[PDB]
Each structure stands twice: as C-alpha cells, then as structure tokens.
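Please read the structure below before turning to the comments.
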Amino acid sequence: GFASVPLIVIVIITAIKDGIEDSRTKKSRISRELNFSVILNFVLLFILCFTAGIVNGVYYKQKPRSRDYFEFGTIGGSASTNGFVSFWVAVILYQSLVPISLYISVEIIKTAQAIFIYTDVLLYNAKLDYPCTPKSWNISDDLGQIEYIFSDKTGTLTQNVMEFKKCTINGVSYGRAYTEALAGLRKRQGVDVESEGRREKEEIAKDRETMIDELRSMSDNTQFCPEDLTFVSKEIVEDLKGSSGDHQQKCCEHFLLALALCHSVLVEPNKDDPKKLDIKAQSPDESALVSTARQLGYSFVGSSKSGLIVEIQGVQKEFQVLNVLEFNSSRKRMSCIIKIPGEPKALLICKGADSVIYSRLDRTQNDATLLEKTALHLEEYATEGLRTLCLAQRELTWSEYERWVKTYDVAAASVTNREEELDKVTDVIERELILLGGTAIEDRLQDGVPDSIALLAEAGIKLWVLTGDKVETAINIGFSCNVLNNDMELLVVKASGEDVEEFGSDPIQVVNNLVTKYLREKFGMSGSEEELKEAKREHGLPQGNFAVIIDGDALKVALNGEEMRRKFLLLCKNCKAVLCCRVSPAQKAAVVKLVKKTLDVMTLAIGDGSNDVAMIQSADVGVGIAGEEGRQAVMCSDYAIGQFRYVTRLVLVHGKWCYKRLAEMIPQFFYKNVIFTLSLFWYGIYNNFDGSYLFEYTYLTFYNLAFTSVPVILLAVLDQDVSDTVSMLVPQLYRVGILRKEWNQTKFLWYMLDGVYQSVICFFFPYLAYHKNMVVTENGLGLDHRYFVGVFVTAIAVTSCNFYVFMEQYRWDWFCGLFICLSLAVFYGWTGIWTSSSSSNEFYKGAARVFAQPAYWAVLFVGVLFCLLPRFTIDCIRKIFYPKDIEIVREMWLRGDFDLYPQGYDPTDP
Amino acid sequence: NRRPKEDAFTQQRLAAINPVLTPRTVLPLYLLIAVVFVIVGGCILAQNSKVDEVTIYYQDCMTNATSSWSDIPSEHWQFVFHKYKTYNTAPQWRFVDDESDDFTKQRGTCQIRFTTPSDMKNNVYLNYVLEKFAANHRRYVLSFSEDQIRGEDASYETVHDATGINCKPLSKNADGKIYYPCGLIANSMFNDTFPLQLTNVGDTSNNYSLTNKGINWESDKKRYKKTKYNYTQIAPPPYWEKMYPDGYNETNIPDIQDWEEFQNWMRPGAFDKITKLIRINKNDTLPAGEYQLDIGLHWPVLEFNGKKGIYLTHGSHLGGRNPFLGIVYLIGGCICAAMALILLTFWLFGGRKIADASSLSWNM
Ligand SMILES: *[C@@H]1O[C@H](CO)[C@@H](O[C@@H]2O[C@H](CO)[C@@H](O[C@H]3O[C@H](CO)[C@@H](O)[C@H](O[C@@]4(O)[C@H](O)[C@@H](O)O[C@H](CO)[C@H]4O)[C@@H]3O)[C@H](O)[C@H]2NC(C)=O)[C@H](O)[C@H]1NC(C)=O
Ligand SMILES: Nc1ncnc2c1ncn2[C@@H]1O[C@H](COP(=O)(O)OP(=O)(O)CP(=O)(O)O)[C@@H](O)[C@H]1O
Ligand SMILES: *[C@@H]1O[C@H](CO)[C@@H](O[C@@H]2O[C@H](CO)[C@@H](O)[C@H](O)[C@H]2NC(C)=O)[C@H](O)[C@H]1NC(C)=O
Ligand SMILES: *[C@@H]1O[C@H](CO)[C@@H](O[C@@H]2O[C@H](CO)[C@@H](O)[C@H](O)[C@H]2NC(C)=O)[C@H](O)[C@H]1NC(C)=O
Ligand SMILES: *[C@@H]1O[C@H](CO)[C@@H](O[C@@H]2O[C@H](CO)[C@@H](O)[C@H](O)[C@H]2NC(C)=O)[C@H](O)[C@H]1NC(C)=O
Ligand SMILES: CC(C)CCC[C@@H](C)[C@H]1CC[C@H]2[C@@H]3CC=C4C[C@@H](O)CC[C@]4(C)[C@H]3CC[C@]12C
Ligand SMILES: CC(C)CCC[C@@H](C)[C@H]1CC[C@H]2[C@@H]3CC=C4C[C@@H](O)CC[C@]4(C)[C@H]3CC[C@]12C
Ligand SMILES: CC(C)CCC[C@@H](C)[C@H]1CC[C@H]2[C@@H]3CC=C4C[C@@H](O)CC[C@]4(C)[C@H]3CC[C@]12C
Ligand SMILES: CC(C)CCC[C@@H](C)[C@H]1CC[C@H]2[C@@H]3CC=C4C[C@@H](O)CC[C@]4(C)[C@H]3CC[C@]12C
Ligand SMILES: CC(C)CCC[C@@H](C)[C@H]1CC[C@H]2[C@@H]3CC=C4C[C@@H](O)CC[C@]4(C)[C@H]3CC[C@]12C
Ligand SMILES: *[C@@H]1O[C@H](CO)[C@@H](O)[C@H](O)[C@H]1NC(C)=O
Ligand SMILES: OC[C@H]1O[C@H](O)[C@@H](O)[C@@H](O)[C@@H]1O
Ligand SMILES: [Mg+2]
C-alpha cells in the first residue's frame, strides 16, 4: 500500500533528525486526551459503518430493483453473510478515520518545537557557552500548563560564588559588611538606603584598609593578595596577637586553625606564577573558608599522604591528619580527626548545619551562655542573608579513638551497603562536641532573578522554594526576590520555639493543631475528604495572597500521616509562597510527588546539584540548571538552561506557544479527516451503500499526505500566539494555559460537528448541481462519472480545509500562507499530472475535462463560502461580543500600545 | 562555539501580519462578499432562465399505446421555454409494432412528435435519460477488463483473475471462448436505436439532421483502441446475442474506437438518474415547428419499474436548466447581508471600546 509504507521512512527520519541534533521516555499531558479522542473517532467510524451495513441489506429484500436483471446476483444469501461482507468493505473503505499519521504528525511537530527551542538566541548563555538543549523531545507542550515551579536555593536562585563576610568567635562578632541584602532589609524597614549605604560603604573601605595595613605590619604570607580579602573585620586582626587578652586570642587561633584544616579542597599551582596557588573544590563554601583562612594568616598549601602543610604567620609546619569524614546532604556535616601532641591526644573538628550541630552537642562541658550568644549571632547573620556554619571541636584520649578506629575499619571498610555502617560510626563519634563558634557566608542572586520571579508570579504560577539553608535566610532571600512581596503574611508551621508551648505535646499533635488552626482562621476549609474534591475539580487559581513556612521536621511530619498529608496539601494551596527549609532531598522528592500525584497538576522542578536529582527525576518537567561541577543534575533532567533567568522565557513564551499550537492542531486534524470520510458516507446514502468509492483510488493515499497535511503541521509549528515581546509584557495570557481553557473535549466535539456539517455542504453541492439533468459540462459531452463528482467534492473539501486552517491561525506569515497556496497548487497540478497518464486508465482526463468546466468553479466558490460562513460568522460574533483576553491584547498591540520595545526584548536582562 | 545561528526564520521573527476581526475591517468584507455574490447570482439566473429543454419519457410506448395518434399523458412530457410560459401543446405519439422479432418483453417502434415554439442556436444535444437504473453498484462498476478496452487481446488468464478491476461473472462462456467486451457494463448497453434525423412534418424538404460522430470526448479516442482478436476466441456478451445471432465472424467485429455510443456507456453514471449524450447537431439552428422522432424499443425498462426517455436541449455555459447555482448564490449573498446588518445593529446597541484594557479577565 501507500498509506502505511511512506510513514516508515518519516518515522525514522524524525529520529535521525534528533540524533543529528544531539551530537552537537515519558509522555506529555495532551497525549492521554489524544488517545481518548482517537477512541471516540473509532466509535464514530463504527456507528457509521453499522448504519451503512444496516441499510445495505434492507433493500436486498425489497421490490424487484434493477440489480437482478443486469448483475447476475442470484445467490442464496442476503443478510447472513452479505451484510457482513458489506460491513467489511465499508470499513476497509472508511479506514480514512483510522488516524495513523496523527501519531506521526504529532511526533514531527513536537520534534520541530523542541528544535526551535534549542535554536533560540535568547535561550543562550554567552558566558558559559551553553544553549538550551532539550534532553527530552516529547515534553514541549507540558511547559504551557505549569502551575507549580519547585525552585531550589542551592545553585538556581543564587550563583555558587561564596563570599565570607562575618564570623562569631566566643561571643564576638568579627565582621562588618554591606551588600544588596542589607539594603533590601533596610528598605523593608523603611529607612533610607542611598546616603546611609554610601556612608557605610566608605566606612567599610576605611576599615578594610586599616585591616590590610595591620596585617601587613603583622607578618608576611606567601599567598597574601589584596583582591580576595572580602573579610572586613579589623577587630580580629588586633585580637590575633595579644591586643584583647589570651582567652579570646587562643579561641580565635583555634577557630582559624579549624577553618584552615577542616576542608576537602585540592591544591594546584597557578598557571602563571608557581608561587601562587589555585585551590579548587566541589563545595564553594569550603573554598571560601580556606581562602579567607589563608588570607588572614593561616595559609594552606600542598597535600601530603599523612598530614597537611600549613603556614602559621610565617612558620611552615606539617600536621598529621588521621581520618576525615566527608560531607553528605543527608548528614549536613563534615568532620576530621587529627593528632595533637603534648601520649598525644586526638582533636576532632567538624563543621555543619546550625540545627544539626546544636542537636549533636554535648551537655556536660559547655559555658552554658556561649550557646545563646552564638545562637543569637547566627540568627542575626541569617536575618540579613548569611548562610551560617557551625563548628564543633572535641578532645579524645587515644584509647577511645583507637576503639573508634577499630569500629571504623571493621564496618566502614566492609561491603554490602557500607554507607549505613559508615553513618552509624560517624554518629557514634559525633555525639559529644563543644561549639567553638560559627561563620557567615553570603552569595548574591543571578541576573534578573527578581524580575523573573515577578513575571512568573504575575502569570498565575504558584511557585514553591525547597531550600535547605535555614528558615531565616530563606525568608530573607524570598523577601529580596519577589517570591515574598509586601502585603502578605507568613503562616509559620514551625513545631518548636514559641509555637510549642501553646500546643505542648509530641510534634504530631503540635503540627496537627497548628495547621488545623491556621487553616480554620485563614479559610473556611476544615475537612480532609471532600474539600479535596473541590480542590481537584476547581483546577487552581491563587487568591488571598498568603505565605507558608515549613521546617524540615515539620515537612517530615506533615507528609508522613495521611490526615497530616491532606491537611498540609490543603493549607499549602495558598497563593504564591511555600518556603520549605532544612529539607532533605528525600523530603523534596516526597513533596514533589505529593503535589503531582494528588490533585494532578503540572510540576516544574528546576534545580541544580546531585542531591536534587531526586526532585528532577520524580517530577513532570525537570529543568536542569548547568551551574557548578555537579553537572549530574543536567544529564538526568528534562531540559538544560544556563541560569534561572531563562525559565521566565521557557514557560511564558515557548510553553504557551507550544500548548496553544497543539491544542489548535488536534481538533483540526480530526476535522480534516471527518470532512472526507463523512463525504464518502454521504455519497454512500445513494447506491444503497453497496460499496462503490466516490473518489479515485489515488485520493485515499494523497488526501492525508500531500493535499492537506502540510498546512496543519506549519500551523502547529510556526504559529505565534503573540510576539514574544508582548508575551513578556503581558504574562497574564499564560493564565489560560493553567485553567485548561484551551484544550477540552467540548472543543474537539464541536470541531467534529463542524466537520460533519461541512462534509454535508461539500458533497451535496455537486449532487444538487447534478441532480436535475446531470449534463453540466457547458458542451453537453457529460462528466457523469463518479470520479469526476469525486473531483468536485475533493476540490471543495481541500480548499475549505486549507482555508479553515488558515482562518484559525493567529499569525499569518509568509511561510504558512505560501504552503497553503502550494498545497492547493499540489492538488491541482498533481491531478493534472496523474490524469494525463496511461496509469490512470478510467480517469485519464480529470484535468482537461473537469477543470475547464465553468460549472466546476461556479460550484467550488459557493462550496468554499458556505463551508466557512458559519465558523467565520460565529468567530466574528464571539471575538467582538464575548472576547477572551487574547483578542483584547491583540487589539491593544495592533493599536500600538506595545510598539516601543524591539523584537529581541525580555525584562529578565540587566 | 555553540551559539545557534541567528536568522529571521530560526528566531521565529518571520515577516507576518497579525489580523484581528475588528469591525473596521469586517463589515467591508461582508458587504464586498454580499455584493459580489448577489451580482453573480443575478447574472447566472438571468442567463439560466433563458435556456429551454424538452423531456419526453417513452417507457410506456408499448403497453399503453394506440396505433393512432394519441397524446402523451401530462405525467411524461415536460417542455420548458423561456418565451412561452403558458405553452402546454401536448405532443403526439404512436406505436408501430414489429412481429418479426421474438423479444416480446419490449419491441417495435415509437413515433414521438413534439412542437418547439422557438429555436436553439447552433448546438442541439439529444440525450437518452434513464431513471431507476442502478449503475453505480460495487460489482457493476468494477467489472470491465482494461486490457480489452486498450485493444490488447488478453486471454482468460489475465481477464478473469486480474486486480480489483476485472470482469468476474461474465469472463467466459460455455464454449471456452471469452467475451470481447467482457463485463457487466458492456453487457448492459443501451439498445434503443435512436435515429439519424428529426423528420419534419410541416416541411419535408428540410429534415433536421443529427450525426453521432463527436458525442464523446475526443480524448477517449486515445484510450479505446481497435481490438486485436482473430474472431475465433471471442463471442458477444449474453445480452448482445440478439445483435449478433451468428456470433463473431471476420467482418462483424465492432470497432470501439469510433463507437461513441458504447464509449459513452463505459462511463457508468454516478447516481441513479443517467443522462448520456447520443445525438449532436453543431451546424444548423433548429427552426420552430413540429418535429417527429422514431425510436427503437429494444432495451427493456418496465421489468424493474424504471423509466427512460429523450432529453433535447441547447444547454448553456453551466449545463442544462438548473436553478441551484443561482439560488445558492442568492442565499449566500442574502445571508452575508443579513449578518452584516446583525453585526451593525449589535455593534450600535451593545457598543464597547475597541482596545478596552479595563475589560481583561484579571483587571476585574
Ligand atoms: C438489447 O439489450 C437488451 C437488454 O440488455 C436485450 O434483451 C435481452 O435479451 C436476451 C436474449 O436476447 C435475454 O436473455 C435471456 O432471455 C430469456 C429470458 O428468460 C432466456 O430464455 C434466454 O435464453 C436463451 O437465449 C438462453 O440461451 C437459454 O436460456 O436457452 C434459451 C432456449 O431454451 C435461449 O432462448 C436468455 O437467457 C435478456 O433477458 C434480455 N434482457 C433483459 C433485461 O431481460 C436485447 O435483446 C438487446 N437487443 C439488441 C438488438 O441488442
Ligand atoms: N562542606 C560542608 N561541610 C559541612 N557542612 C556543609 C558543607 N557545605 C555546606 N554545609 C552546610 O550543611 C548543611 C548540609 O546540607 P546540604 O548542603 O547537603 O544541603 P542543603 O540543601 O541543606 C544546603 P544547599 O542548598 O546549599 O545544598 C547545609 O545546610 C549547608 O549550609
Ligand atoms: C425527410 O425524412 C422523411 C422521413 O424519412 C422522408 O420521407 C420519406 O422519404 C423516403 C425516401 O424519399 C420515402 O421512401 C418515404 O416514403 C418517405 N416517407 C414519408 C412519410 O414521406 C423525406 O424524404 C426526407 N426528406 C429529405 C429531403 O431527405
Ligand atoms: C456539420 O458539418 C460538419 C463539417 O462538414 C460535418 O462533418 C463532416 O461529416 C461528414 C459526414 O457526411 C464526414 O464525411 C466529414 O468527414 C465530416 N467532416 C468534419 C470536418 O467533421 C457534420 O457531419 C455536419 N453535421 C450535421 C448534423 O450536419
Ligand atoms: C458476419 O455476420 C454478420 C451478422 O450480422 C453478417 O451480416 C449479415 O449477413 C448479410 C449477408 O447476407 C449482410 O449483408 C448483412 O449485413 C447482415 N444481414 C442482415 C439481414 O442485415 C455478415 O454477412 C457475416 N459475414 C461473414 C463473412 O460471414
Ligand atoms: C452521522 C449520522 C450517524 C447521522 C444520522 C445519519 C442519518 C440522518 C442518515 C444516514 C443514513 C441515511 C438513510 C440511508 C438510507 C435510506 C433509505 C432510503 O430509502 C430513505 C432514506 C434513508 C432512510 C436515509 C435517511 C437518512 C439517514 C438515516
Ligand atoms: C470555538 C468553537 C467551539 C466554535 C464552534 C464552531 C462550530 C463548531 C459551530 C458554530 C457554527 C455552528 C453551525 C451553525 C450553523 C449550522 C447550520 C444549521 O442548520 C445546523 C447547525 C450548524 C451546522 C452549526 C454546526 C456547529 C457550528 C459549525
Ligand atoms: C447538521 C446537518 C445535518 C445540517 C444539514 C444542513 C441542512 C439544513 C441542508 C444541507 C444539505 C441540504 C439538503 C441537501 C440535499 C437535499 C436533497 C434535495 O432533493 C432536496 C433538498 C435537500 C433535502 C437539502 C435540504 C437542506 C439541507 C439538508
Ligand atoms: C484544459 C485546461 C487545463 C486549461 C486550463 C484551465 C484553467 C487554467 C482556465 C481555463 C478556463 C478558465 C476559467 C473560465 C471561467 C472562469 C469562471 C469565472 O467565474 C472565474 C474565472 C474562471 C474560473 C477561469 C479561470 C481560469 C480557467 C479555469
Ligand atoms: C425547484 C426550486 C424552485 C426549489 C427552490 C426551493 C427554494 C426557493 C426554497 C426551499 C427551501 C427554502 C429555504 C428554507 C430555509 C431557509 C433558511 C433561512 O435562514 C434563509 C432562507 C432559506 C434558505 C430558504 C430559502 C428558499 C428555499 C431554498
Ligand atoms: C395509460 O396512461 C394513462 C395516463 O398515464 C392512464 O390514465 C391509463 O389508465 C393508462 N392505460 C393503461 C392501459 O395503462
Ligand atoms: O428465464 C428467467 C431467468 O432464468 C435464469 O435465472 C437466467 O437465465 C436469467 O437470465 C433469466 O432471466
Ligand atoms: Mg546545589
């Protein structure tokens, strides 16, 4: 055949295109509705063929018709098997409504959309040289229905460029600084930020100059550089030698030694100057700590097999490292045991999370007041946006250390899931430590992230933040960006502190009572069985702008219990902000799966890092940021972009365009098939459904391939709802992609009904021009043949279908119009070419005979008019009287509101 | 590097126009369509009301006929002239039997005399109209060997079990021969022997002559070629035996290249009614007067309660008399005008600002 063989080449060419466009799994959301629509189309085919078989067989037992004299049809069968063979021939003729090219056309269009995504200049990060490469091609329309964007504070919102700014040591806050976060907090307070900011900046410059002068007068270092001295505390350089006693001096010395020693950074020589070093590490905070420790006087260089070379204010000595336990996301701490001489003792120093270290803190040898001072200092640091880091030390005799080493090399040296025993050993050795202070490191946001989040939140997306730093820094960063705007209150679900006394019980009851209360006074929503049914059905829209804050323990308890899970789900359905802090990667995956599975919605899971891959993999549209060395989040992702500032284009422009293009394609693809098969059926009401085919045998294999199959693909690939500039300027249009107000079964059913009506008009005009005398040839020679009537009907149907595709296209370019005219030209010219050939024996003169008849054009013009008149009239009395937002926006920017900004414009650009 | 190539086509910045159906450019379009289509419909009705035709059914010229000059019942004749709308003038019709032939189902001759009160210019077509003759059934239309039509002397090996287009039940006869024009189509030819002239009655000096040369598209003469059989392996189809009682001999082979009557019957009609050209006149105008036509009655019709008759017309540029095209242009124009007025009224009554920014779904 020719309706199934030429598709095998295309279905492999479309994959060769992907393979070529990749050297330089899971389905979409519309696919399920597509399968349902195909099933319903088969149902329509079956009912048509059933009616045809029913009629063909009724007249075999009728009056003596003219078939028993000239046809020799005298066989003892009329309905036992003749109806069966009539039904079979009817279905084999009606196979046109078996869409095989639909699953090829949709694949071609999705691949073309993905390629157009990959070749967009605005999706290109020049600094890193990484275009937006779509790892998965099937998901291109899923970007137009996103309702939740699960962000990640690791490397997406903030670049992993750590900057040491402050540090608390024995209750003294060494460090003064002023960045954009402090200015934002001051603006939130209300005081001036320009003059005060300039005064603070000049004071900071003076303090830094005094600090560097005192350091230079103190001693000399082989790696000192005045460009990497981001630490501006002159109160520590004086305390270093003797200037504030020895109790503070020795504590500061131990603090800086812990910073310089506890690390996992590799040391390499500088390319230009061998005396300079270019220490590199996977963890930017460790690199910042090592750099500031080296530049304050305690330099680190080299790597020996047993011990690390360190320079202390001039003296070059060699320590003895005994063991080191690395840093894991689920552990939130990194430790190392070394030897201190006088039976030398063992010194264990670890750095980790603010809460984890406090939990893993001894209750015997403590000042009983340094804990509170350090806690308040760390909270003050985090309030201004400084991700803290707690340091805990421990002294050990050789006996207990040797027993620990025996446990370590009997368990952590084994096989068969060693990591569990490694964790057991680490938690055994880290149960009694004394805090010796903390540090403060800050990192700025990306370029244009505040405006990107403003655009994302304005477009109805209810974005979440699954950060892990801590609650206060997350709140500050949400306020600095536009996740947390003004006129919004923060429902805190923290199960400790002040909200524990009011509901003193186990955390189960604490979170239950707190969530139930907040849900009760904030909304009339109490319930866990049926309110979920409204939540599922209403399709989602933010209202009453609130915010929710969730801790790691609060998250781990709010999704463990069933009632807890649905209460958390109903509570976190607020407008735009859900700040989940201190969360483990497993908690990230759990919350993403909760939001996705229950109340089925669309979940973007942008992230970066090897720990959040569980969030990307266990989501729907996993966007992977290409950031630091941890590129594992990009390979196991659905997309890949240079930095977060591109999502506001990948969701508001390409996603909406793709969703609208496919939602406009599919009903028209069912339309173009109905308008033909129903035409065959309407011819079938005559001749008593015996099984004659109205068109030629070569219109089965060329109506869905060349006549009217190119314009639909061009409509679904190269159609712009609105130019990308206006889509950036008016993100609210994306709202129609969230409420599922563009692709619903009512639209498809109405399109099929329009197809049936237009098939009626398409077939019954030639017959009405033939029924009276059937001599319409302007010279009486007579066409009279069912193939020429088929030419009439096919011409009307093809022209009407092409014009129907061209009407519903939002943007009339020179490409889609050219291919519509060229599709009409293909129909005419190929009828001419094939008819003037001996291989068209019966037909043999379609072009010369039919096309020269003025009756043919006189009926074609009216068929074209009467086919498009109802749809055009309805559109005119609906785009003027009940206009959607898109029509109003189009009218606006045609009037010349948005005529100032150029074509290559996006607000997410500094 | 890896930067994608910037281009007006790659960056989705193709030159384009974005149209919106604002009333500033919708009412003019509707008025233009309405005016154009009303003009064309009026022109076509004006040109089409002028055409004239004569339809005379004669399936009842044997059983319900007299040997004297009767009048056709008002249920058969239909004269349509654009100059005499009150012109009944019932035509006369006579039956002349022929007892030589033993085909008692239908035989003889029909003498149908009508009157044309006007003239038809330079082109007169006489067609035979059939009715209630199913000629579009699946088995009927797909049964005719193409090789024999092309002139090849194809044998039973490639005439009976060829592809979907083959003469299955009428391939070979009982004597081992294969029918030359095999198939249910050629076996069911129209056997009514139409004459070669409309004999006048008021002036016998000038008969109106018709020639059956050129009643089919000339193009088919490049497809219907003379056969290449030796008149020893072919026989006429079972329904053709009365035309060739002695079978096929060296001289009676029908040359279908110029047999236009048979060429016009190898295109089966699409619908139940059939109208195939059988006589043409291209030289002399047919002057107004009374004319006589003598028609054979070989082809039986009443067995399946069908109808047959003659259809004489000059035609026009859009075929015969058919008001459908003009009616539907008028309907299209009227509907377009009515919709234009409806939009005008609903725009002057439910008026609203055109670029109404305060009407968006999120601004309310
Ligand atoms: C023009 O075309 C019409 C119809 O296409 C022709 O009418 C057809 O005439 C044939 C016979 O000439 C007739 O065929 C059958 O007629 C009898 C019906 O019962 C039947 O007896 C007859 O049988 C014989 O011919 C058979 O060989 C065999 O049955 O033996 C008997 C002797 O015992 C013998 O007489 C034959 O089977 C068709 O039925 C008839 N068409 C219709 C619709 O009834 C007409 O003859 C053609 N005329 C010309 C001039 O071409
Ligand atoms: N090299 C290191 N050793 C010990 N602790 C570290 C560390 N780097 C960071 N930390 C801190 O310890 C905690 C451990 O969590 P981890 O960093 O694995 O995931 P996280 O989400 O909590 C922070 P992030 O979002 O920056 O990855 C972090 O909150 C971090 O502030
Ligand atoms: C016009 O046609 C009529 C009808 O055939 C012709 O009249 C017949 O002519 C033949 C030969 O001359 C005679 O044998 C018949 O007796 C005539 N019949 C009648 C009823 O008159 C007439 O001759 C034709 N006219 C011309 C000029 O050819
Ligand atoms: C109309 O005139 C044409 C032109 O002469 C006639 O065609 C000729 O017909 C004769 C038959 O007597 C043939 O021998 C010639 O070969 C034909 N010539 C051409 C050029 O076709 C035609 O017969 C006339 N028709 C009528 C009804 O009078
Ligand atoms: C071939 O068969 C045909 C059958 O029509 C014969 O034609 C008939 O026979 C006479 C000969 O006496 C012809 O002049 C006539 O054309 C036909 N008869 C009648 C009454 O019209 C033809 O003669 C046969 N030829 C041969 C060579 O046998
Ligand atoms: C899209 C389809 C399912 C809509 C319904 C189709 C109906 C309206 C069409 C399809 C088949 C048609 C019938 C086909 C056969 C005949 C027998 C004829 O002697 C009278 C008309 C009659 C009875 C037609 C009436 C209209 C009909 C029933
Ligand atoms: C946005 C989509 C849903 C718009 C729908 C347009 C189509 C489906 C609607 C609007 C105009 C409607 C047609 C208006 C006029 C006719 C002729 C009437 O005698 C029967 C109903 C029929 C045949 C309607 C069929 C359905 C129809 C074609
Ligand atoms: C939804 C669909 C069925 C709407 C159909 C539109 C209707 C109003 C139009 C379109 C096709 C038209 C029919 C086409 C064929 C015929 C047969 C003819 O001898 C009488 C007119 C008649 C009966 C027309 C009547 C009006 C008609 C039925
Ligand atoms: C033998 C054939 C292939 C010659 C080429 C036919 C085409 C190109 C020519 C020959 C007859 C011409 C048509 C004659 C009549 C009309 C009807 C009028 O309302 C529109 C123009 C239109 C439709 C002309 C368009 C061009 C036309 C269709
Ligand atoms: C033999 C010929 C004269 C029959 C002609 C019948 C014509 C004149 C009649 C029969 C059916 C009628 C139509 C029936 C329905 C409507 C729909 C209405 O919204 C516009 C008028 C319109 C379209 C009528 C126009 C006139 C009409 C088409
Ligand atoms: C002949 O036809 C007329 C009208 O068509 C009718 O009145 C008459 O009864 C018919 N006679 C016969 C014998 O059929
Ligand atoms: O004789 C009546 C009938 O008998 C047989 O069935 C066949 O020869 C038919 O062609 C014929 O019409
Ligand atoms: Mg990370």
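Per Swiss-Prot, chain A residues shown: 279-302, 585-902, 908-1475, in order.
Backbone N, Cα and C atoms are what each Cβ position is placed from, and that goes for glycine too.
Per Swiss-Prot, these features apply:
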MUTAGEN   A:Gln655 to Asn  Decreases phosphatidylcholine import into cells, but does not apparently affect glucosylceramide transport
BINDING   A:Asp712, A:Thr714, A:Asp1173, A:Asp1177  Mg(2+) binding site
BINDING   A:712-714, A:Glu846, A:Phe887, A:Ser889, A:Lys892, A:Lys916, A:952-953, A:1032-1034, A:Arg1147, A:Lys1153, A:1176-1177  ATP binding site
ACT_SITE  A:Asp712  active site, 4-aspartylphosphate intermediate
BINDING   A:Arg1436  1,2-diacyl-sn-glycero-3-phospho-L-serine binding site
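Projection of Swiss-Prot feature records onto the structure.
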residue	record	contacts (Cβ under 8 Å, 6+ apart)
A:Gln655	mutagenesis position	A:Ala281
A:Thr714	Mg(2+) binding site	A:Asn720, A:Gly1033, A:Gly1172, A:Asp1173, A:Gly1174, A:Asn1176, A:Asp1177
A:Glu846	ATP binding site	A:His823, A:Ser824, A:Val825, A:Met894
A:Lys892	ATP binding site	A:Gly917, A:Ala918, A:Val921
A:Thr953	ATP binding site	A:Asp919, A:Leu943, A:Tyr946, A:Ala947, A:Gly1003, A:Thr1004, A:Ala1005, A:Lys1035, A:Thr1038
A:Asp1034	ATP binding site	A:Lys713, A:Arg952, A:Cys1146
A:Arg1436	1,2-diacyl-sn-glycero-3-phospho-L-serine binding site	A:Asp1319, A:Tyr1369, A:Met1372
Other Cβ atoms within 10 Å is the metric here; tell me which of the binding-site residues A:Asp712, A:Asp1177 scores highest.
A:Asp1177
Within 10 Å of the Cβ of A:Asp1173 (Mg(2+) binding site), how many other Cβ atoms can be counted across all chains shown?
28
Within 8 Å of the centroid of the Cβ atoms of A:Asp712, A:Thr714, A:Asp1173, A:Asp1177, which other residues of that chain place their own Cβ, given that this set defines the recorded Mg(2+) site?
A:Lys713, A:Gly715, A:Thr716, A:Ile1171, A:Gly1172, A:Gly1174, A:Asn1176, A:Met1180, A:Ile1190, A:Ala1198
What is the Cα to Cα distance in Å between A:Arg302 and A:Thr585, where a stretch of 282 residues has no coordinates?
21
Taking DSSP as the reference, which of helix, strand or coil describes A:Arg1436 (1,2-diacyl-sn-glycero-3-phospho-L-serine binding site)?
helix
Anchor-to-anchor CA distance, Å, A:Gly902 and A:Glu908 (intervening 5 residues not built):
7
Helix, strand or coil at A:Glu846 (ATP binding site) [DSSP, three-state]:
helix
DSSP state at A:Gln655 (mutagenesis position), helix/strand/coil:
helix
Secondary structure at A:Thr953 (ATP binding site), reduced by DSSP to three states:
strand
Tell me, by DSSP, whether A:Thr714 (Mg(2+) binding site) is helix, strand or coil?
coil
